[PDB]
Amino acid sequence: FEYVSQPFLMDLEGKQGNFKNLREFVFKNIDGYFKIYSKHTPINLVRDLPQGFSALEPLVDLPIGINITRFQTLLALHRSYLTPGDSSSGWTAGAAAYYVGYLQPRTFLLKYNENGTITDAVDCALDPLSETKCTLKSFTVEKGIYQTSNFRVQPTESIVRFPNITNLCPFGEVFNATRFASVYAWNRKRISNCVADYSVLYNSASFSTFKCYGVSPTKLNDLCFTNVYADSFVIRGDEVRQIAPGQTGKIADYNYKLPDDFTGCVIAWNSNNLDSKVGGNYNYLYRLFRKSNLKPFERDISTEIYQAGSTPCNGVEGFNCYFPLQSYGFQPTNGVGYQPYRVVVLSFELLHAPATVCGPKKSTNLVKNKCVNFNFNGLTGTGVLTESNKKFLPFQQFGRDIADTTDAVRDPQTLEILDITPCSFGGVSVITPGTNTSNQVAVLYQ
Amino acid sequence: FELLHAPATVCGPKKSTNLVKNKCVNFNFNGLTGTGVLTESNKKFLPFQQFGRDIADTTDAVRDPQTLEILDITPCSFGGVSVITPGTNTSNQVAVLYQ
Amino acid sequence: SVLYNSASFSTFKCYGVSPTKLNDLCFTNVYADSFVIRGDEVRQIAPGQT
Amino acid sequence: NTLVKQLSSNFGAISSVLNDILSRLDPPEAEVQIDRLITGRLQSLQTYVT
Amino acid sequence: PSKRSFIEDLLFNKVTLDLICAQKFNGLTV
Amino acid sequence: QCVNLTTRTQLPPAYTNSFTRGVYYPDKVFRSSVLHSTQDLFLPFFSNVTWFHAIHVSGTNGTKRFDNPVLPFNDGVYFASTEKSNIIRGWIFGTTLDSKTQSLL
Ligand SMILES: C=CC1=C(C)/C(=C/c2[nH]c(/C=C3N=C(/C=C4\NC(=O)C(C)=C4C=C)C(C)=C\3CCC(=O)O)c(CCC(=O)O)c2C)NC1=O
Ligand SMILES: *[C@@H]1O[C@H](CO)[C@@H](O[C@@H]2O[C@H](CO)[C@@H](O)[C@H](O)[C@H]2NC(C)=O)[C@H](O)[C@H]1NC(C)=O
Ligand SMILES: *[C@@H]1O[C@H](CO)[C@@H](O[C@@H]2O[C@H](CO)[C@@H](O)[C@H](O)[C@H]2NC(C)=O)[C@H](O)[C@H]1NC(C)=O
Ligand SMILES: *[C@@H]1O[C@H](CO)[C@@H](O[C@@H]2O[C@H](CO)[C@@H](O)[C@H](O)[C@H]2NC(C)=O)[C@H](O)[C@H]1NC(C)=O
Ligand SMILES: *[C@@H]1O[C@H](CO)[C@@H](O)[C@H](O)[C@H]1NC(C)=O
Ligand SMILES: *[C@@H]1O[C@H](CO)[C@@H](O)[C@H](O)[C@H]1NC(C)=O
Ligand SMILES: *[C@@H]1O[C@H](CO)[C@@H](O)[C@H](O)[C@H]1NC(C)=O
Ligand SMILES: *[C@@H]1O[C@H](CO)[C@@H](O)[C@H](O)[C@H]1NC(C)=O
Ligand SMILES: *[C@@H]1O[C@H](CO)[C@@H](O)[C@H](O)[C@H]1NC(C)=O
């Protein structure tokens, strides 16, 4: 980027007397655009800024698209017979002053004149009068009491509480086992009394299919579950596309049907260097025919002759009689849709029992009597914590209110009951005798 | 892509037609479409200003991309219709009133 | 019912009607189309697709 | 009492607690659920005002 | 201390004006 | 070409109230005789803004200032200059301020 304007010849004589030129600039760096706004005005003052109001018009919007974090101004010094010395010392500088101010996101109420020139503005956070003016959308307010805004005490700390569990449960066995089961006889595994490690599992082995419903994969390390389940099978590539709730498919897909509202996700990866035999591998078996559909999360091990035709087969395997179970044909040399994939399903459930499986958050100290953030096994919010007098039976975890909101909880570590009472909050009222008479106001917190 | 940030600079080959004013017609100003009367405007635009809008967040003034001329936009006259009738029992004559 | 699974079809999924319920509805003048297209073109044989 | 009770309703979303939705869902999938909750509570407030 | 006649006291005792707190925590004020 | 100027005199910075300066047009849409409420990067009213002046004070060992120190950019800059003999000329924006990264001039 380079730009040269038309040539000119500015005056270079050092003027005496008082300052007479004021030059205001606004520099912004937004979305790769360097925006410059400029304004020039004749003045007469020895220091400080004039009190008059003035607007700034856009000049250039240069599209560079780079960082700008530090900046420095350049000054032109004077050399003559009155400044003896070398280049480092033989110099003088004429009188010149400059002011630097920093912007920040604010809301302004601007007034446009008939010609569209901004002649006045109000900063909505300077003082109660300005905020009231912004609320009413006017530069003058009559007398009375006005409801302007609200307030709330900001939190001062954050606390995290997790159960005292140290042993890391092995996800390996359901992932690096020498052999798994068939599609129809899909296996199940329970996981409990664990500290979860979904972090490294996401990207360690360069998985193929990883996609989750009802929970974000990056947020899996922030939630506490109970009795994490695991499924397992190996199946063709194409059916992997319909291993998902609310989706139909073949009878093998009806063997393992997911519920409409399923929390968790499926993890699939490639398998050709262990499930491919030079002579062909046919150990794995799948279903091909059934009477009707199956309920979600249901297993079948029944093996009976399929009897769709109007003839009683009675185990003859004759014409119009088919064995419902068929064996997959897997060879190292086949189509791209013919290599088996190993699939494991993780399912989750919430708010049923004390938490037992969740990730490694270092539990922090407990601070009470001051309303702060908290995290009680995934129960977040804000509020003052204090001792409670309500007696919990040994099997009870927490209590709730009419508004279906938590107001009492049990500390997972020391098994202590605590109350929850959010910070004090309210509206704000401004009492003013009107801008016409005076600019004094009173503030009332209700 | 991005829209409504500056005067347009990249778009396809539409052969620009002649400018007709004082009769409410369709228009197309750099992707700004609609219907209305175009007429000369007295509102002064600063050199950096493109067009003007109103309380209802609809364009009312625009700048001609070719000759850099300011034009107003006013939708065609419209209103309701009222029928005055003495009843089907008596006669089949009616009167019409545009409000 | 028999056409659903007899010949081990590849692409089968229906719009505005559930296939398992196709045996419960009465129609008039059922139409049938016929052509051959490659693998990619199959994915956009669907309403509201270019 | 009815206005306060109206906060304990799904309105079609997965959960009726906004912090729960924010805790376990990324913004692109959380926006629709939050919108459903917002429109339900907006109607519940307009009825009381009327 | 409250300068109300006897009949006014009887009228006040016959009208019955935590439930309130739960309402207060959801932005509802009286 | 680089020369390190000498004979600078130490001087603590001085501050001045910003009054109501720093309002610009936030959009290129014309509006007439209306009030508009908009949120944007604006300089707050009545704020301390840093002040420098480069002047050669007469007398023996007078205060000689050539104030061009590196300053942060943050989210925007409002730079005002009062001039009589055209001393301040231009700006340099950058991150490392050398050949490693680009720098606007
Ligand atoms: C940095 C110091 C600086 C100097 C020395 C300066 C000088 C300067 N700027 C002028 C006009 C102007 N100068 C500019 C713009 C610029 N001028 C620039 O030096 C730069 C970098 C820009 C652009 C960002 C414009 C737009 C005018 C015309 C203003 C007008 O007539 O509305 C003029 C002639 C009119 C006059 O006397 O007011 C002078 C002498 N302006 C400055 O801002
Ligand atoms: C001006 O001063 C600066 C800082 O004192 C000089 O930069 C230093 O130069 C020496 C010699 O090359 C290096 O060892 C230092 O690491 C430099 N410091 C920094 C911060 O870069 C610079 O060389 C001087 N310029 C001159 C004397 O012309
Ligand atoms: C603008 O900010 C400066 C810097 O924080 C303020 O100057 C400080 O003033 C206090 C009280 O006099 C001193 O204790 C500090 O030492 C000053 N800071 C420095 C860096 O010296 C200044 O007061 C602020 N503006 C206003 C109007 O208060
Ligand atoms: C600016 O460039 C750098 C990368 O070269 C980034 O900002 C740096 O961020 C690191 C830590 O994230 C800091 O230690 C550096 O100090 C930052 N640079 C500077 C100059 O402060 C960043 O990618 C770029 N800025 C933006 C907005 O993308
Ligand atoms: C506005 O424009 C008119 C001409 O269009 C001009 O006479 C007037 O001075 C301008 N300023 C004000 C404040 O009216
Ligand atoms: C865990 O640690 C806490 C505090 O150190 C202790 O009270 C508790 O007995 C430990 N064990 C369990 C199971 O919580
Ligand atoms: C299975 O065991 C091997 C051998 O240590 C290991 O490299 C691999 O990560 C394990 N699989 C898991 C942990 O899923
Ligand atoms: C109140 O304002 C009006 C015009 O806004 C003015 O005429 C009147 O004098 C003001 N009241 C007083 C007491 O000055
Ligand atoms: C209106 O209708 C009634 C009933 O049919 C009839 O008696 C009467 O004459 C009608 N009016 C006139 C003006 O004919």
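Chain F is numbered as in Swiss-Prot; the shown residues are, in order, 14-118.
Header lists the method as electron microscopy, 3.4 Å.
Backbone N, Cα and C atoms are what each Cβ position is placed from, and that goes for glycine too.
Features as listed in Swiss-Prot:
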type	residues	note
VARIANT	F:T19 to R	In strain: Delta/B.1.617.2, Omicron/BA.2, Omicron/BA.2.12.1, Omicron/BA.2.75, Omicron/BA.4, Omicron/BA.5
VARIANT	F:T20 to N	In strain: Gamma/P.1
VARIANT	F:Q52 to H	In strain: Omicron/EG.5.1
VARIANT	F:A67 to V	In strain: Eta/B.1.525, Omicron/BA.1
Lowest local Cβ density among F:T19, F:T20, F:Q52, F:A67, which the record lists as variant positions, within 10 Å: F:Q52
Cα-Cα distance linking F:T20 (variant position) and F:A67 (variant position), given in Å to the nearest integer: 13
Spatial separation of F:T19 (variant position) from F:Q52 (variant position) - C-alpha basis, Å: 46
Where F:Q52 (variant position) sits in the secondary structure, as DSSP reduces it to three classes: strand
